[PDB]
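A short write-up of the structure that comes next.
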Amino acid sequence: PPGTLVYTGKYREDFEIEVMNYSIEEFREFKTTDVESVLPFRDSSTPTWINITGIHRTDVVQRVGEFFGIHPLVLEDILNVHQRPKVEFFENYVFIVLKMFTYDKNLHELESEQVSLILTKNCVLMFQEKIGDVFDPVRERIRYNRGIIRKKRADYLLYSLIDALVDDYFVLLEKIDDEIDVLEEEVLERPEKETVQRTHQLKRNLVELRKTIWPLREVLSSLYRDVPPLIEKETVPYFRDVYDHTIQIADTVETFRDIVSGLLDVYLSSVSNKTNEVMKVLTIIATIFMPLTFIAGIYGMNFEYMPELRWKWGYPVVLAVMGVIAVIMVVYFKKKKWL
Amino acid sequence: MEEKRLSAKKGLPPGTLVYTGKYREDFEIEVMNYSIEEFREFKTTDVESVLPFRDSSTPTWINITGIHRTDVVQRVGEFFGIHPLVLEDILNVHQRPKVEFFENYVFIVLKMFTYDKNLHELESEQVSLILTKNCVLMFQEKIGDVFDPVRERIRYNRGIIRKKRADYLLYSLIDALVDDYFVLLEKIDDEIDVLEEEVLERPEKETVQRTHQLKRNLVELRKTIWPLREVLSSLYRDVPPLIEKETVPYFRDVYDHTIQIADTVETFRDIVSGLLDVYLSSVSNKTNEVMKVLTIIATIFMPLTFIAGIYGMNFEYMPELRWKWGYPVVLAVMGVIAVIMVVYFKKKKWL
Amino acid sequence: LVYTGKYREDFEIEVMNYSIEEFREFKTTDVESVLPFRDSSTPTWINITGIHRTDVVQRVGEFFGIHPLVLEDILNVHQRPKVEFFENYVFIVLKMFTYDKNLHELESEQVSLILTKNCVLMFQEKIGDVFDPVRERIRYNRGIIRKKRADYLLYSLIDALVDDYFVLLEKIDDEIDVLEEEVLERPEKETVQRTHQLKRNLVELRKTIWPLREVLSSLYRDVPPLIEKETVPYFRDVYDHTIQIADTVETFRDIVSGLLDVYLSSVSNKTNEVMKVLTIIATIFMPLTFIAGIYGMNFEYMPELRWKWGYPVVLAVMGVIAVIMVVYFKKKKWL
Amino acid sequence: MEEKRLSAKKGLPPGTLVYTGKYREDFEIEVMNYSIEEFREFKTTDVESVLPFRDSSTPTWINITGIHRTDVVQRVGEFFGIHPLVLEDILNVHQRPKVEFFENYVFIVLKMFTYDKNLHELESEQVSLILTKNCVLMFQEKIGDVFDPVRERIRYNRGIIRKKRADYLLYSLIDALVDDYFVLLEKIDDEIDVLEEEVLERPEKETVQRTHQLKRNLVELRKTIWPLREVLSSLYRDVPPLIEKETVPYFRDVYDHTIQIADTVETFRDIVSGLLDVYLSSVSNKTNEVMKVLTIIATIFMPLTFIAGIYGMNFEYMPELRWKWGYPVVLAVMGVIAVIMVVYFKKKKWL
Amino acid sequence: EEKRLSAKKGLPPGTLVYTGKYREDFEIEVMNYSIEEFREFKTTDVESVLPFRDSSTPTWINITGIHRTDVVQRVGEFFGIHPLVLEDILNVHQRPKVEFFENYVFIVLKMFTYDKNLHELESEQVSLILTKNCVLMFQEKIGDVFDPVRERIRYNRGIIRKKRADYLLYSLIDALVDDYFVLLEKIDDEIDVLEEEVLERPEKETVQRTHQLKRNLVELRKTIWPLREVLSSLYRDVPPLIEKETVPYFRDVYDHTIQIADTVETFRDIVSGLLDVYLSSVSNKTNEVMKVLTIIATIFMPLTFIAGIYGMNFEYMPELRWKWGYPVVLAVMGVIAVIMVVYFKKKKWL
Amino acid sequence: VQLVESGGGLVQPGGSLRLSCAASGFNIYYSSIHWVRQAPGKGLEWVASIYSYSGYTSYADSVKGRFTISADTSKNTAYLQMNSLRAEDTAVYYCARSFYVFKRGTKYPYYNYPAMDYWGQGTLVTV
Amino acid sequence: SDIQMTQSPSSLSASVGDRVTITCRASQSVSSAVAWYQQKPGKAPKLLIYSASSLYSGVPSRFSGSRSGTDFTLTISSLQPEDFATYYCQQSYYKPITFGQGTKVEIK
Ligand SMILES: [Mg+2]
Ligand SMILES: [Mg+2]
Ligand SMILES: [Mg+2]
Ligand SMILES: [Mg+2]
Ligand SMILES: [Mg+2]
Ligand SMILES: [Mg+2]
């Protein structure tokens, strides 16, 4: 459809629709389950913070977007859950699309949930797809009045949301580092055909994570360099610092990709050593029993006219030469590291 | 040696117009002289009838499909004051995508890529754009274009192309090329996925053929896409007065899209290399398993063959009489040593 | 401000105030006695070890008019070394590295240096440091540490940090030599694991050194007004130093790019060699045993090849076949 | 060792002229003067017969082949005003292709290669070009020129070369050299095709030598072709007083050509960078086939011998030696073991 | 021994201490030359050396044996170069560099030497200090690559006699670059030898030599890239010390530096490929030896098993002698052997 | 491109009505419709809006929760069920087809908020 | 939460071939979502201008619109006696949508 308005994700469970109206000295939390009773926050002088957690219901998304002045195609970009991180500056609001990642450690999956930010110099909307989200630091800062967020306008609120996403990305990188270390200790010690698929899944997850991170560098460079008039001048160095964190994260994921690339080669070397072990086993067994089967098979020649019977303990003597040549081959293998 | 090489012009002078390409069967001239409120379109064949649109201040898109006809392209170049080197690059298919900033016109060369299922062949089509501040001459070699969204955008007054000048028209054509590159990257991504599944699930001899053919296609694709980064950087940086400053952010957008396609191609090269390495690892694992089973058959049975050989001897006065009535005084040794060795192998992770 | 590190057991605040005639050291724990040293004609350098306690760094930042972003970066332990220039101070955050002799691993402490006119804030997160030579130079009049201002003290601290990088690089080089000898002489299972962990350490060291080079480049080339021109050449010198480290690190990485590969070849050689040993012996003997079985054919009352020497003479053809096969091996002379 | 050393100018002052190439047999001076109307050829073996052309109004071209005669080069350099460093760089064949801009002459050292089919070797030949605002002094090693077509074009009035100055003559010569590079890359693309077809399938176990020789060839090609790219970049990027503005686009055109070649070389490298690795996989896979045979036959015939060793012993007692059978008790078990091993291997489909 | 973390493990940057493994002798080689006449000294007394810089005549003051730090300290004091440059003089592991100063230029280069034994590079740090009309040398051994340069000064050859001290600096740099050229020729010989050894009979040791060559080429490139930086900076930003007419010579030696660096990079790539070539050759030898082992243990299993079956010791047996016993098994046995040798030798197994 | 209305006349206050605007030349499904009113000898005010793709309905606050409106893709007609009639609802109603031109991709995207090209003939409703 | 969206003049007198100006302003900035509509008494309005800058197809080039932040201006260069009607000023940045109070001009 041409410029339609539909939800293209898969997480369709429920919604919450909460709100925090924070100011210089007073604050209020008015979380509800109704689309109305929250629009009046648009024209309030004190900056507000609307969380449409769960955008399955197109009714609430459309009503909030068209009531707050959001263009319908911005609403479509909100409802589309396949977009890369984006930034778009309008005359009275700034639109941002970010991706936050969750990691199923038990089965090693990396799921992505898109979050939509709209700054309107009087409110900060977020649209999310799943209940629960990584915003505990900023939420506690606003509720407990812990930070300096109270007296810095909605621009610092948008910065706080960006910083929460960046910290979540750092946590995700730490989890991926833990997974890489677990695989590395698992490999070179327990070689297996399964470890190849484990490494390939980790590499694909790193590919997706990089494909999401790289747009964020451009988005944050846009955010501080272009200095949109919606964002106050005094807040630009904050976004510059967040961009520094973003380039650090990009460097981290690049190094992780290189390490994962070398991990397959180190696994191949480990498997070569593992098959060399059984090769040394086979070689020692053969070279101590194949050269040691003549005087057990050369005696067995159904022929006469030998001292085949006239000997001083002939069978014990042939067992003695068995042992002598056996220990000879054992020494030949041990003294120059054939194992 | 299969006409895909560049034995095209040899020692001929630069002014020569030898058509390097091979699609020399069809030819026509699309014309769309749209304006702020006007829109004229036709499907002509005669070269003369399109000329009066050169001097018109209203932007025009002239799409000459089929440049094997040297006469039409040389006449267009002569009447439009186009440099002979530009004509040579028009008729030379095996030319890298490029940009040329002249005093009168901007010259741009792209490659439209199309792909066929089953067999992995990526066929190219040279496409050229010449922007003359009132007319955008587009040269193509056969019908089958990715400009259909653009053609509809002019035909129905949707978007901005119906209002803006020829600069935005050229931007829209470049964006159509980039969107074609997106869809081809999606198709090649599907190919990567199916090859990955084949490698990880059912390795086979023909898998090497598949992965090397795919890597060849991917490296050719990189050979063509990498110049696009420079082309779009030149279209953004040091803008000539020939392109309006209002459409420069659109060129930023398509430059970012080109950066995205370059990154995707690099990632796909990485994934193909990883797939080849995974196949090599699977080969190594197969070798290890086969040698493991061979050795375990060669360690719990070959000593048994030895002991059978040594105990049965053409000797006499041996301390191996039939004092145990039945013979099997040694089979118990065979069983015991076999059990001990197989347990040792089991605790040694073999088998 | 939340401390995101892994070390939580240390605290020590030390002031060192020197001059061309005066010097005093003041080692305590009460930050409110160090704060009155904010400004003075004589340059001061004050260390606040154990940034795990946020109160001290927050109070110092409030008293020194430092942007809260700088304090957050200081507390951010997993943060890349960098430099910021301000109107009143310059904030250069760097990393010290340690390589233990047992269980060879690379640990990265982060330190911070804020130069504010006549004062040098420095923040650490461990007990002890590698900046002892600077302290000793301050104790006794030597060199130019006492004569020049706090700019030269910042240069001296960065020089001591780069010297610690120097000793780390030499240690890594010695480990490279040991690993190369071990791989090229005695391929084992632990060798490849050591090589891979070393590769991880080297890539982390490279991704830290490159920001160090950028920091020193911005530090001398931009010549910020906070640092004087007189001390600018000295920084250039230490900047040259860091290039060497970067260059050498690249070299080491390059060397490692061979090791993890060359070991494979060695294994691919060793597995070959035993093949040869396994190939000859079976070939020398296993077919030979075969014809013994053909001369062990019972076929009761078999006319066979019974001769004056049933077993003798027959071993002669055994030996002839064996030596001919050994000659065949010597034709290509793999063994 | 010989005709390959970078030395033989060790401890020599810059003014000394020493030839450092194997090609020291041929020598001839071909002179081509031309204008719009009439052209004059004065090819001779006399060194003094070419000096008066220094002040010719019409563009002139002095091809001196056989630079081994250092006296001739010294005399022409002294007369035409060439710094001694440029002269010793002309003599030294092992000189990277470079461009130097002097007050009244422009200096360009470029290589031309020949690839032979019977033996996979790549012969090199350095050519130096000096522009003196009325002459193109082209010093060459042997008579192996690839620019015959430009000579024919000047001779037969074809092209625009007769109507232009010496700048277009330099452009034509560089174009001829780059077309020679095109032919060479076509030949090595044929080599890549045949080598890949022969190593990826039906390898003869000695293809590694051919692949390494090809890698030698490509590395030498990159080492020579990157400096040519820098040469042409320095040629068009800053306009020299010698080179007229109208000619500058033509150089830009040939610049695109060298860019293409550079890119082409890179991709060739990638193909080679895979082939050896691919070859490894192939032989590894072959070993596995060998593996399977050495694992199947033994596994079916080695353990069975064990049983044949058990009951072929000299045990005195008679457990079941009677029944006057074809011993199916110890022969049908042979078939049972054989078929069970065959079934087990067919489960994994080894053989 | 030596290897970084040296006596500059602490200490102020104004200190002077030698950080190399060569300390055997100290020998000055003073050479003052002009179009008129030449003067030479080799005394170990810098007091008879310092007045030369005041003399308005080009000189080539050479000071070997930096390890006598008193001499270099006195020279640095008298020539006005600040002690940080002196400390950089005293280092041996330090990267090649250029520092253009007020009325002085300070260049640092490395002079590698290659011996066929153990295939190991030996770096000999060489430091140049250009002044108004003089150049200060700082080396470690006695007798270096500049023997031709002496030859072109004590004998009036070239334009060396008719130029200033800057052209002397260029001549010394040219001699050093020629030393680099002959070093790359030795590398040519070594890489040809290793290539031939990989082609024919890898004897379990060529891998160590290949890795040694990788190490040598890498630690040589790590120095040669700063050599490009040195030679580019020597003319790109023209200092007031060098004349404009001397710039083309520096451009020429910069071109030589670019050539040698490109050659080194190409050799790095070739050795990187050659290691994989050796690996593939060893794998091919393994595959061939497995083919021969498999065929020799393949022609015999089906029929050594028959030898076991028909060499049995039971009561009744098929005693046969139907055709006396040999042909009955031997005909099928030989047919089997011929079938195997026409099924493997003909199926491209050996 | 034709919008035609039907269903005018007089109704008792508090009654009910149906207002149908048939559309020709475009598809209602992925399109938007608006109904506006013009009081006799007064201004023009918005009444209701349909976004038929998601079945979305918007009512004017002065008539919030009292009207009904929907679309019918099968006949491509927009329907308005007028209920809870008030004495001030007598007017002339107009069915309009919203639109907007847009271009996506630019750093500062050039979007246009909706307007009303095509308008219905009109329908007089009296109470 | 309604948006007061005023349009002036309420009525005006202009002769043929005159440059008339109709001003309009919203309580809150509505970007460039304002549109100018023309309605004759017997017709069924019509969209003259959308987004205050673009001119609708079919409309003669006589009409024009400008932007002054909160203020919107519709200018007619030279009126014709046939083009006399009531002009409305709609805003569409906010969903509730409001129209101008009205501006009726007759023949002077
Ligand atoms: Mg051409
Ligand atoms: Mg061309
Ligand atoms: Mg037996
Ligand atoms: Mg020379
Ligand atoms: Mg027997
Ligand atoms: Mg130091």
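Residue numbering in chain C adheres to Swiss-Prot, whereby the residues present occupy positions 17-351 in order.
Per the header: electron microscopy, 3.6 Å.
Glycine is no exception: its Cβ is also placed from the backbone N, Cα and C atoms.
A sphere of 10 angstroms centred on the C-beta of C:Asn288 (mutagenesis position) encloses 22 other C-beta atoms. Among the sequence features in Swiss-Prot, the mutagenesis site C:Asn288 to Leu is noted as follows: Abolishes Co(2+) uptake.
In Swiss-Prot, a mutagenesis experiment is listed as C:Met291 to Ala, annotated with the note No effect on ion transport. When secondary structure is read from DSSP and collapsed to three states, C:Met291 (mutagenesis position) falls in the helix class. Sequence-distant neighbours of C:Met291 (mutagenesis position) (same chain, 6+ apart, CB under 8 A from its CB) do not exist here.
According to DSSP, C:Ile310 (mutagenesis position) is assigned to a helical segment. Among the sequence features in Swiss-Prot, the mutagenesis site C:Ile310 to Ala is noted as follows: Increases ion transport.
Annotation of the mutagenesis experiment C:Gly312 to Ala in Swiss-Prot: No effect on pentamerization. Abolishes ion transport. Taking a C-beta cut-off of under 8 Å and a sequence gap of six or more, C:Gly312 (mutagenesis position) has no contacts in its own chain.
C:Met313 to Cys, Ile, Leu or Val appears in Swiss-Prot as a mutagenesis experiment; the accompanying note says: Abolishes pentamerization. Abolishes ion transport. Taking the Cβ of C:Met313 (mutagenesis position) as reference, residues of its chain lying under 8 Å away and at least six apart in sequence are, in sequence order, C:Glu320.
Where Swiss-Prot documents C:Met318 to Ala as a mutagenesis experiment, the accompanying text is: Impairs pentamerization. Decreases ion transport. There are 16 other Cβ atoms within 10 Å of the Cβ belonging to C:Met318 (mutagenesis position).
Mapped onto three states, the DSSP output places C:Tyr327 (mutagenesis position) in coil. Counting only residues at least six positions away in the same chain, no Cβ atom sits under 8 Å from the Cβ of C:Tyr327 (mutagenesis position). While the structure shown retains the original residue, Swiss-Prot records the mutagenesis experiment C:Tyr327 to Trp with this note: Abolishes pentamerization. Mildly decreases ion transport.
For the mutagenesis result C:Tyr327 to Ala, the note given in Swiss-Prot is Abolishes pentamerization. Strongly decreases ion transport.
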Listed mutagenesis positions with Cβ under 6 Å from ligand 5, out of C:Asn288, C:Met291, C:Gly312, C:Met318, C:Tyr327: C:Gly312
Euclidean distance between Cα atoms of C:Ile310 (mutagenesis position) and C:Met318 (mutagenesis position), Å: 12
Per DSSP, three-state class assigned to C:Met318 (mutagenesis position): coil
Length of the line joining the Cα atoms of C:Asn288 (mutagenesis position) and C:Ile310 (mutagenesis position), in Å: 33
Spatial neighbours of C:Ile310 (mutagenesis position) that are distant in sequence (at least 6 apart) but have CB under 8 A: none
Against chain A, in sequence order - mutagenesis positions C:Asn288, C:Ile310, C:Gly312, C:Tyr327 with Cβ under 8 Å: C:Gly312, C:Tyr327
Listed mutagenesis positions (C:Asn288, C:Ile310, C:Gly312, C:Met313, C:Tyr327) that sit near chain E [CB under 8 A]: C:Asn288, C:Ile310, C:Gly312, C:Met313
